Amino acid sequence: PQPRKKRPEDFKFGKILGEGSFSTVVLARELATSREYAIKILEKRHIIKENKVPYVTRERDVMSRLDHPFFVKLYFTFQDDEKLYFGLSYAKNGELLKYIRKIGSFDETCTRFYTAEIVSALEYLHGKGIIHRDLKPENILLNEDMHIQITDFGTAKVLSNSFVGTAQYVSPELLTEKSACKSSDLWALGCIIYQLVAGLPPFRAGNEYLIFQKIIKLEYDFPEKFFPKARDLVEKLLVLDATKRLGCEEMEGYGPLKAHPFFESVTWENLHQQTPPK
Ligand SMILES: CN(C)CCCn1cc(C2=C(c3c[nH]c4ccccc34)C(=O)NC2=O)c2ccccc21
């Protein structure tokens, strides 16, 4: 016996946090409780016309399965005659990409802390047989406590090859076999760790085709003063042979990955309870 289904009038919608091709996320305050939520609004007709029902269904069905501090929580859903509403946690501190730009380049203490939270959050995701398929700093929010909260699960996939995330994070197997697996998220991770230290992602070029070209030839390099243990880590994630990436079952999973020297001082059992380095 769950709470009465909620409805638009139960809210006071405010500013639009963002707009996508198929949806709009708007900050709303629930009148009855003063709770502030990020409500994602999708227009049924548009979804139907562009054949996205499988995607909206999936996004909903994945988020309902997640119950972990490093993921945006789906509190509720409801719909009217024209739209679909998803009540989501409202991460007050924006996205990780904003910070990367804002401060430019993370030092080692922050690079290590944030990477760890991400590794820790994927281990959970991948433990449930789910792959994100579009991991990036824009999709890794920061709550008011500055801990991470990953979102954007519409493109996710539950295990038992129709999508491609953002070009600069696309794995090479995705560009040759047309099929993503856990490996693709580990590749993205490697890219992100590189981006935290260097200030920018590893593969960059004038258009997408040129980016894809670099990815499959593994064409990138590290700056001169890139933390050595971080570099080593990235070199073990950005590996063309998917089955040889730290974290993959073929490489014996997250045990080895979390054991990397780069994470020597990390206490994995409760990152959520530690204080993020300011
Ligand atoms: C990449 N952009 C457009 C924003 C970051 C990605 N993103 C944030 C969010 C979320 C939040 C956002 C938090 N700030 C935002 C600004 C623009 C759009 C969304 C948000 C939020 O508080 N909770 C979210 O789930 C989100 C939800 C579904 C799909 C992608 C989402």
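Going by Swiss-Prot, the residues shown for chain A are 72-231, 240-357, listed in order.
Determined via X-ray crystallography, 2.5 Å.
Heads up, the Cβ atoms here are built off N, Cα and C, so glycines get one too.
Here Swiss-Prot flags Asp205 as active site, proton acceptor. Sequence annotations record features per position, and here Swiss-Prot assigns ATP binding site to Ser92, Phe93, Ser94, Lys111, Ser160, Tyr161, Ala162, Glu166, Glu209, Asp223. Among the sequence features in Swiss-Prot, the mutagenesis site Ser241 to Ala is noted as follows: No activation. In Swiss-Prot, the entry for mutagenesis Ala277 to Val states: 3-fold increase in kinase activity. The structure shown retains the original residue. Per Swiss-Prot, mutagenesis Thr354 to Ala is noted as: Abolishes phosphorylation by MELK.
Close to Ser92 (ATP binding site), meaning Cα to Cα within 10 A, are none of the recorded positions out of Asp205, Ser241, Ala277.
Farthest C-alpha pair in the ATP-binding residues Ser92, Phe93, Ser94, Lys111, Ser160, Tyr161, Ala162, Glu166, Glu209, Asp223: 21 Å apart.
Comparing CA positions across the recorded positions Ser160, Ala162, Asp205, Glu209, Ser241, the one lying closest to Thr354 (mutagenesis position) turns out to be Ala162. Ligand 1 lies under 6 Å from the Cβ of the following recorded positions, listed in sequence order from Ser94, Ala162, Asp205, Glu209, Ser241, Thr354: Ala162, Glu209.
Taking the Cα of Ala277 (mutagenesis position) as the reference point, the closest of the recorded positions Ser94, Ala162, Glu209, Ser241 is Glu209.
The Cβ of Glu209 (ATP binding site) lies under 8 Å from the Cβ of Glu166, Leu167, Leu168, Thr245, each of which sits 6+ residues away along the same chain. If you take the C-beta of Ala162 (ATP binding site) and look for same-chain residues 6 or more apart in sequence within under 8 angstroms, you find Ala109, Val143, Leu212, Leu213, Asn214, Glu215, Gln220, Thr222.
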